[PDB]
Every structure is written in C-alpha cells, then in structure tokens.
Amino acid sequence: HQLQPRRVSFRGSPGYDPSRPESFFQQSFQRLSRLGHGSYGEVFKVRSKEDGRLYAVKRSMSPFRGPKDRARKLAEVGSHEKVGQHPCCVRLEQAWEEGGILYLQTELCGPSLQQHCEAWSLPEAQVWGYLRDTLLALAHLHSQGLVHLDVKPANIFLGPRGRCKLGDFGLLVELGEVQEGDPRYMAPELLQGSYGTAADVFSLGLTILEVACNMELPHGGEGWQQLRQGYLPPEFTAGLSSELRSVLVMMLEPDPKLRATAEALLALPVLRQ
Ligand SMILES: Cc1ccc(O)c(C)c1-c1cc(-c2ccnc(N3CCCNCC3)c2)cc(C(N)=O)c1N
C-alpha cells in the first residue's frame, strides 16, 4: 500500500480520487513533453485537469533515502515559497510528495537563456532586456533577505515579449545548507565562503557577459582569475557596445563592498523601463 500524496509547504485536491491507484501527478495532469532531465530530476510541460492551464512540474529522480535527504529536498519548497510572486521570478503553484518523490508545480516558462543562446550572437536589445528583468529579480530576492548562489544562463527562463524569469531556488541562501554553484559564474568572495547581496549581482554580470559574447567562460585557472580583476578581457568584448561593457564592469567589481547594487543598476538611465 502507498500513502496518499501530501502537500509540501512551510506556511502551515480538485479532481483527484484517492480510491484509484494512479498517482496525484498522473490523475491530475496531462503530460505534454519533457523539458529537461538530469540528477536534479525531470521537468515536464503539463496541462492541469483542475483549471485547464499549462504548467511545468519538476519531480525528483529517486525516493528519499532517509529523513535528512527528505528534509534537504523539501527545503527547496520553503525557499521557493519565500520568493513568492514576482513577474521576474518563476512562480511556484503547489508542491507535494508521493511515493518518496518530491513534485514542484510552477508556472510554465519558455526555454532557458542557455537554450535560447544555443539555438540563436544575440541582438543587444534582447540582452538589455534579460539583464533588466533578472536585476529586478535580484532586487526582489534581496528584499526578502535572499541570495541566489547559482545565477547562470540555464537558470533564467524566457517569457512573453522579451521577458525572463529567474528560477532554481534550491540554490537560495538566507541572510542554510546549499550546494555548489557553477564556478564559471561564482563571485570571487565565495572562495572564502563570504556571501551577501553582492554575490548574485556578480554572477548575473558573468551570465550576461557569456550570453552577449557567446563564448565559454573559464571554470578555473588564470582565465578565471583574470575575469575577477575589475576589467573585461578583450577576448570577451568583441562586438559588445560601450554602454553594455560599462554596466558589466560595474557588476564585475571584485570587491563586494564596492560592487554596484541591483537597485543602483536599475536606477541607471540605460536601464530605464
Ligand atoms: C518545474 C520547475 C520547478 C522549480 C523551478 O525553480 C523551476 C525553474 C522549474 C522549471 C524548470 C525547468 C527546467 C528545464 C530544463 N532544465 C532545468 N534544469 C534545472 C535547473 C538548473 N539547470 C539545470 C537544468 C530546468 C523549466 C521550467 C519551465 N520552462 O517552465 C520550469 N518552470
């Protein structure tokens, strides 16, 4: 026998019938396509039986191994709930656990910035839009006392008319346990375990640099150090406007005390509206 699905929430069932053997995920949703799969889980585009609308659902790959594994996995939901509703953040609809598997249902977004780049050099007008939207997301996170420690192209998802939304909030920390971010985008102070609101501003700077120049960033070694000195190596700046370069260098200041804040960046004339 299997226990009924349980809602996961740190706040504290339309169409679903517990009498039938099918899971909540199978009874309550039509699976339309798989959007991703890896060690983090599988993500499906679905339509909801409850409201007829499209959503995305992420489910973990294997049943909880013990109480601590469960607690760590469920903690993603708590962090995502702290983000709540914001037009530049992936919105959580509901989360539940069944059969030792964790499910997060969110709004349905488009391809990641990584995918968008891979199937496109991006026009800079688009890049300015992604920078602005993700800056609005960071301003929101910081207001909630949250820092995203894995801002990267794969974690930003496109939306309507040039919009994008930041996601993957299992990598959020509060001002908690956290996994390792991608070294390519990591703020230099994190090497010493130091973090703050400045860290994801730096990561967003390299994120936008990478998508704007369409070149792989170094994961270590001299090249990694030379992106963390307060200048942009010419290797990465071919075709970048003077205006974009200047904003990126503000974001890439190695000293987190000196680095521009999200709000200061959003207040720049170039990032109006
Ligand atoms: C369902 C879900 C729950 C919580 C949450 O924070 C998010 C972002 C989602 C969510 C995830 C995905 C998706 C597609 C392919 N790969 C990934 N990853 C994992 C993140 C790290 N990068 C490695 C690849 C993620 C697509 C959408 C989407 N297109 O709607 C979506 N909503």
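Following Swiss-Prot, chain A shows residues 75-86, 94-201, 204-258, 264-361, kept in their order.
Recorded method is X-ray crystallography, 1.8 Å.
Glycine is treated like the rest: Cβ placed from N, Cα and C.
There are 7 other Cβ atoms within 10 Å of the Cβ belonging to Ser120 (ATP binding site). Summarising the annotation, Swiss-Prot assigns ATP binding site to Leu116, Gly117, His118, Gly119, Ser120, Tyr121, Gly122, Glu123, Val124, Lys139.
A simple way to gauge crowding: the CB of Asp233 (active site, proton acceptor) has 20 other CB atoms within 10 angstroms, across all the protein chains here. The active site, proton acceptor annotation in Swiss-Prot covers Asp233.
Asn238 (mutagenesis position) is surrounded by 24 other CB atoms, counting those within 10 A of its CB over all protein chains shown. Reduced to three states, the DSSP call for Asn238 (mutagenesis position) is helix. Listed in Swiss-Prot is the mutagenesis experiment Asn238 to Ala, annotated as follows: Loss of kinase activity.
As annotated by Swiss-Prot, Mg(2+) 1 binding site applies to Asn238, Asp251.
A C-beta separation below 8 Å, combined with a sequence spacing of at least six in one chain, links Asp251 (mutagenesis position) to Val171, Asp233, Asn238. DSSP assigns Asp251 (mutagenesis position) to coil, not to a helix or a strand. According to Swiss-Prot, the mutagenesis experiment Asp251 to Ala carries the annotation: Loss of kinase activity.
Residues or ranges marked as Mg(2+) 2 binding site by Swiss-Prot on the basis of similarity to another entry: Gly253.
There are 18 other Cβ atoms within 10 Å of the Cβ belonging to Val124 (ATP binding site). Checking the recorded positions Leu116, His118, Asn238, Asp251 for a CB within less than 6 Å of any atom of ligand 1 leaves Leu116, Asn238, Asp251, listed in sequence order. For the pair formed by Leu116 (ATP binding site) and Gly253 (Mg(2+) 2 binding site), distance between Cα atoms is given as 18 Å, rounded to the nearest Å. Under the three-state DSSP scheme, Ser120 (ATP binding site) falls in the coil class.
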